[PDB]
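As structure tokens, the structure follows; a few thoughts come after it.
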Amino acid sequence: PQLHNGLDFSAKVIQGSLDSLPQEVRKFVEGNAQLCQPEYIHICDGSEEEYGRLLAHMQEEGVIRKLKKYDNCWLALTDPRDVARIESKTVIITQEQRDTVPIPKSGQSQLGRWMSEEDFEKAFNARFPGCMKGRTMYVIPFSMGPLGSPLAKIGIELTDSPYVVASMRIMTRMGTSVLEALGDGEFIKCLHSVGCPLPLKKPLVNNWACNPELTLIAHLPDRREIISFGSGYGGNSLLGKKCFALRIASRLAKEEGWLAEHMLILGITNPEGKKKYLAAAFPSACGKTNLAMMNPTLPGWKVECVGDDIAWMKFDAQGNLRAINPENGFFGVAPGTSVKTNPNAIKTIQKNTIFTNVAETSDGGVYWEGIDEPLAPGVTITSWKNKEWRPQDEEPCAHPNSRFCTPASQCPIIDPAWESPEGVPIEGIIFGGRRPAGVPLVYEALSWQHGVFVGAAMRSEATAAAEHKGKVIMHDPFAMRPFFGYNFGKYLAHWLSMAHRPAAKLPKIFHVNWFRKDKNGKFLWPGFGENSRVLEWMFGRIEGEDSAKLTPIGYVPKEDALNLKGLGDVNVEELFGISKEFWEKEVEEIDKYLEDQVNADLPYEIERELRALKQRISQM
Ligand SMILES: Nc1nc2c(ncn2[C@@H]2O[C@H](COP(=O)(O)OP(=O)(O)O)[C@@H](O)[C@H]2O)c(=O)[nH]1
Ligand SMILES: [Mn+2]
Ligand SMILES: [Mn+2]
Ligand SMILES: [Mn+2]
């Protein structure tokens, strides 16, 4: 016991019991309760009633609105400063700096931000003492991946924001059963605070609590802890998504020998009755969600969805590379999602969905740019800035990074094996980014080493996901630039090593580019549902059909290899053109980038592929 009673927080528990919590679980709660000083402690159980009283509270507090037009849908407008995933204030703390990033040969590193325990201890004590003063601390027990699944991991998130608690219920498997499964096992320690203790010294915008000045998202892989402060928007507050399942998981996978990757997983079936699973890694806002729920334009072809952001993969006993979706919902970009682009999306977000920073229509509906849908006469739109918006203004009605949060189970084309703990065998890996010119529509890798190189050499123009602005093409190897959990050189090594495992069935590797333009500035490829035609060519190359043409960068489709029926007017000349003048400069940037950023931790095989390609391009 104790001498007085300053350490027994039982009297503050409004739901739950610290006596029912596992040993090292209760210590984690009480320790931080002492440090953050919350007014109440709410031990979540994930029940439908709990989710009810949670929404009502947020509504009576002025945080979220009800979209009367649809079944149980809610809007939320955030502070205009807390609108995206802050990549500049995301740090990983390890003892030695090399464990996190390779030491640059010259300038600063682009593959992560490292911070010492000394620097972090000072910044921590300047943020968390008393940050939950007057708020409720929610104890979220959640599971990444199916319960009882092998590659499944359990985490405890503490937060003072009911906006996180509700999202986590959509995005993860959160409740009481997750507590009884953990028992005395190991768990990830997640801590989150909006940084607005009461009384409010800073007036809030749109009733959105957040402290932008002090925002910090820190990772301590050595301690299995994630500590986020100030922000409360998606990737910053859903600690089980980017912080856990990608950064922390990547280090665990390296240690244990599996893979945690920023990739979608889709299964595709052909008219003959054969079905194959593919995985695609694209940067943020570049095509993953639209592709994972694609409505294909080719007859007799079916595409089911397993996940659209994170994949955990590992070689099974038979040498098959199996993958699972550790997430439980979809956290996609709203703008551009219309009945014509992503029709499967429209069928899912119509219920139990939490929209954030999208526009509201006066009849209780949602509206965003590119929705391609006429509104009824007399229907008025309120933008995400909570202002009466007309199409005559320049301000877009919905924020570019505005999101929807819908459960995966509601998807009409949900794969009947996405909850399967055994996973799905992966027979192909797809890379690509937003390349406005130069890169052909699709090509195939020449070997496992070349393929790993293709992903190391990914580049794309700056989209609207982090804080990058302008039409600048930057490097994003494996679409994982903002999510590397350890040294990128050893990351590359970890991938090349999969070729050494016994009886391994390595998948093919492809690179696509939907975003090529002409001299005028027009997309040479329709895309979206028409991308099914490039999936048909990949399905055949996996079966081993001779429809490829060797080129200085990889196998490209033969003449008359693509099912282009229904178009014909498409310019194949410029869509597959491979200019020497372009690739001679591309390798020059890829060379300078790898020599400077990866420096001494660059495996030799990747440099061998760089040389091999540099040569084949000069021989033209
Ligand atoms: N031109 C073209 N644009 C696309 C295609 N797929 C998606 N987009 C655009 O890319 C944006 C983001 O797509 P999304 O799938 O949400 O990217 P994600 O961040 O990987 O999930 C959308 O607003 C679309 O307008 C495509 O095949 N072609
Ligand atoms: Mn997505
Ligand atoms: Mn993502
Ligand atoms: Mn090797």
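Chain A uses Swiss-Prot numbers throughout; the residues present, in order, are 3-622.
Going by what the header records, the deposited coordinates were determined by X-ray crystallography, 2.2 Å.
Cβ coordinates come from backbone N, Cα and C, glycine included.
In the three-state DSSP assignment, the secondary structure recorded for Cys288 (active site) is coil. Applying an 8 A CB threshold to same-chain residues 6+ apart, the list for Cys288 (active site) reads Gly434, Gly435, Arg436, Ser462, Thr465, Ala481, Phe517. For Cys288, the entry in Swiss-Prot reads active site.
Summarising the annotation, Swiss-Prot assigns substrate binding site to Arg87, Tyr235, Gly236, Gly237, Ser286, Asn403, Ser404, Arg405. The Cβ of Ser286 (substrate binding site) has 21 other Cβ atoms within 10 Å, all protein chains considered.
Sequence annotations record features per position, and here Swiss-Prot assigns Mn(2+) binding site to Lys244, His264, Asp311 based on experimental evidence. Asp311 (Mn(2+) binding site) counts 23 other C-beta atoms within 10 Å of its own C-beta, drawing on all protein chains shown.
Positions annotated as GTP binding site by Swiss-Prot, on the basis of experimental evidence: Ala287, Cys288, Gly289, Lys290, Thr291, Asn292, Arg405, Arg436, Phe530, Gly531, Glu532, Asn533. Cβ neighbours of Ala287 (GTP binding site) (same chain, under 8 Å, six or more residues apart in sequence): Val335, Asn403, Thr465, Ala466, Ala467.
According to Swiss-Prot, the mutagenesis experiment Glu89 to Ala, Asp or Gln carries the following note: Abolished phosphoenolpyruvate carboxykinase activity; decreased affinity for oxaloacetate. Cβ neighbours of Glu89 (mutagenesis position) (same chain, under 8 Å, six or more residues apart in sequence): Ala468, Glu469, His470, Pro484. Following the DSSP three-state reduction, the secondary structure of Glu89 (mutagenesis position) is coil.
Looking at Swiss-Prot, you'll find the mutagenesis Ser90 to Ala noted as follows: Decreased phosphorylation and increased acetylation levels. Around the Cβ of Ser90 (mutagenesis position), the same chain contributes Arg115, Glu469, each under 8 angstroms and 6 or more positions distant in sequence.
Listed in Swiss-Prot as a mutagenesis experiment, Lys91 to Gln is described as follows: 3-fold decrease of affinity for phosphoenolpyruvate. For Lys91 (mutagenesis position), the Cβ neighbour count at a 10 Å cut-off comes to 17, with all displayed protein chains included.
According to Swiss-Prot, the mutagenesis experiment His477 to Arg carries the following note: Destabilization of the closed state of the omega-loop, resulting in decreased capture rates for the weaker binding substrates associated with catalysis in the phosphoenolpyruvate to oxaloacetate direction. In the three-state DSSP reading, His477 (mutagenesis position) counts as strand.
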Cβ-Cβ distance under 8 Å to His264 (Mn(2+) binding site), same chain, at least six residues away: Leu248, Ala283, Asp311, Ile312, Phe480, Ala481, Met482, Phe485
Check: same-chain CB within 8 A of substrate site center, minus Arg87, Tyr235, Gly236, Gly237, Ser286, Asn403, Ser404, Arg405: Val85, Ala86, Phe333, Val335, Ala467
Where the C-beta lies under 6 angstroms from ligand 3, the matching binding-site residues among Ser286, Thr291, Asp311, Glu532: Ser286, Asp311
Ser286 (substrate binding site) and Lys91 (mutagenesis position), Cα-Cα, nearest whole angstrom: 18
Listed in sequence order, residues not in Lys244, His264, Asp311 with Cβ within 8 Å of the centre of the Mn(2+) site Cβ atoms: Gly237, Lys243, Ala247, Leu248, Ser286, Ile312, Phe485
Close-lying recorded positions around ligand 1 among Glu89, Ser90, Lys91, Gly236, where CB distance stays under 6 Å: none
Which recorded positions sit within 10 Å of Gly237 (substrate binding site) - Cα, from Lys244, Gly289, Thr291, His477, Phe530, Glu532: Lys244
Fewest-neighbour residue among binding-site residues, criterion Cβ within 10 Å, set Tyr235, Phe530: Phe530
Other C-beta atoms that fall within 10 angstroms of the C-beta of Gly236 (substrate binding site): 22
